[PDB]
Amino acid sequence: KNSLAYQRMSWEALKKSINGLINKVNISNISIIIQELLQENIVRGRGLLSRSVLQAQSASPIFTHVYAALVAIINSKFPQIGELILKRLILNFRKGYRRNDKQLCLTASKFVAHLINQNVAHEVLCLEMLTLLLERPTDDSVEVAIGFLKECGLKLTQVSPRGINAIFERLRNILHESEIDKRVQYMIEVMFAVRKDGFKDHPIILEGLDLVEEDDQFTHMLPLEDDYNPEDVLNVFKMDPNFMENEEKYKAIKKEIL
Amino acid sequence: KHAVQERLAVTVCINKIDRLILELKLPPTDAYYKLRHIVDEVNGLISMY
Amino acid sequence: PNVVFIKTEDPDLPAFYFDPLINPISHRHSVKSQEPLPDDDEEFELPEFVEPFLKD
Amino acid sequence: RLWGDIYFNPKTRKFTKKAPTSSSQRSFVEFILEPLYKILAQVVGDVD
């Protein structure tokens, strides 16, 4: 019938619109991107949006900071959507760690760091990931950990100085109380050098990306190990009986936050 | 370098650990790290020729 | 001999501050060492004074 | 022997190349160096 046909068509247009917006986003245009994104039913398409943002950051970690700012803005209006992104990102990191997929560990962790910088996720997640990576330190595990600490370290220092202190103590034990190779010993000396210069090349949020008022953000406390449901089924088209109601419900939201 | 040029039996007795821990106040682990580091450094510095 | 005297404003006296460290921690071996074989069983350490000098 | 090996109190001496306890000081920083710390710091800090 037409109800199915229209829901499917609207679903396909929604996926494409989101995909385009995610490809377009950068620092200079983030505000317009948000405005255009909000016009779309990103509640119905919360899985679609989460998937597009996660795939984009994975393929283009050079823009991680920008994806984090985008997520931060959306989360401030729709915390449940930011929570869905975080849950999947955490699971992605764990998949990578489990599969010894260093690239995915590098990009997923980089995303985590910037969602922490943006106060979308609680820093307990960073600390737990760093502890995991540093327990049985390998060349790859240390490389992920150090790249990760560079990105969230300044933030860590501010909200949890004792936590980051514990990480650095651990790194020093590895640097001396362990039998390590040149590669590990170099990456750690780099990390101490970065801490010494006060993370001068790794600011918490770049000028132009701190767009959510402190008190308007919703900081999710999501530990590393929890049995999160990624809800990937939300990515698949399905007929919605309350499609009418659900549609009119969203536009009521949209008119609210504009 | 002048000792290994003269091929004398190179031994060493380094000094001032009271300057190391009563003045710079290191923990035991970092002090062991520093002493093993300077022993490995003078080992790699003697092992040139 | 140019004393520098790092001051203290916090407890836990081995603070390890104003001090970098270039030694790669947790992994190093570049020189041979005596006894590379944890094989010797308990024979000569008297348990009345197996302990170090102080724990009080 | 007391260099580059880790001492731990039960199972009296098994000088391993690893750490059984997650915070394990080595035999050089449990037998000679930290007793020197204890005597030195207690004689320069607690004289009365």
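Residues displayed in chain A correspond, in order, to Swiss-Prot positions 149-406.
Including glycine, each Cβ sits where the backbone N, Cα and C put it.
Feature annotations, reproduced from Swiss-Prot:
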- A:163-346: domain 'MIF4G' (DOMAIN)
- A:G168 to Y: No effect on EIF4A3 incorporation into EJCs (MUTAGEN)
- A:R331 to A: Decreased EIF4A3-binding; when associated with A-334 (MUTAGEN)
- A:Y334 to A: Decreased EIF4A3-binding; when associated with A-331 (MUTAGEN)
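Of the recorded residues, A:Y334 (mutagenesis position) and A:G168 (mutagenesis position) place their C-alpha atoms 41 Å from one another. DSSP classifies A:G168 (mutagenesis position) as helix under the three-state reduction. In sequence order, the mutagenesis positions near chain C (CB to CB under 8 A) are A:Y334, out of A:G168, A:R331, A:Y334. Straight-line distance linking the Cα atoms of A:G168 (mutagenesis position) and A:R331 (mutagenesis position), rounded to a whole number, equals 40 Å. With a 10 A radius on its CB, A:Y334 (mutagenesis position) counts 14 other CB atoms from all the protein chains. Long-range Cβ contacts of A:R331 (mutagenesis position) within its own chain (separation 6+, distance under 8 Å): A:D287, A:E291. A simple way to gauge crowding: the CB of A:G168 (mutagenesis position) has 13 other CB atoms within 10 angstroms, across all the protein chains here.
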